[PDB]
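Peer 1: Sharing a structure here in structure tokens format.
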Amino acid sequence: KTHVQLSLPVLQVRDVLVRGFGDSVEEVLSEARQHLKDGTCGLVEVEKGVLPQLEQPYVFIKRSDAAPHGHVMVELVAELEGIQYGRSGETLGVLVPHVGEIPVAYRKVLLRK
């Protein structure tokens, strides 16, 4: 399927144990996609002070369209030293590995895969 319905655990930035997916734009997009498939991906909502507490390159989920079955359609955009790889809509948050942190909420998304 070109899209997959996912429910992403929303994590508080100070709880996150593994603060990024790797060391290159290509690696973080690769790893983000694998963790999304494996159900081991969390989401941190971006506010003042959040991104400096996470590791670059960043992987964002961005709204790709204006929401089947409650699921917002999203795609992945990476960012490294102020350059983004991908073009999409409004940021829903930054993806990180989930290794058992307790979430505050879930974010229903339809991921373009």
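The numbering of chain A matches Swiss-Prot: 11-76, 79-125, in order.
Header lists the method as X-ray crystallography, 1.8 Å.
Using the three backbone atoms N, Cα and C, a Cβ is placed for every residue, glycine included.
The following feature annotations were taken from Swiss-Prot:
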- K47 to R: In strain: Omicron/XBB.1.5, Omicron/EG.5.1 (VARIANT)
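Help me see these features in their spatial surroundings.
Peer 2: In three-state terms derived from DSSP, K47 (variant position) belongs to a helical segment. Every protein chain considered, the tally of other Cβ atoms within 10 Å of the Cβ of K47 (variant position) stands at 13.
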Peer 1: Where the model skips 2 residues between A76 and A79, what's the CA-CA distance in Å to the nearest whole number, could you check?
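Peer 2: Those two Cα atoms are 7 Å from each other.
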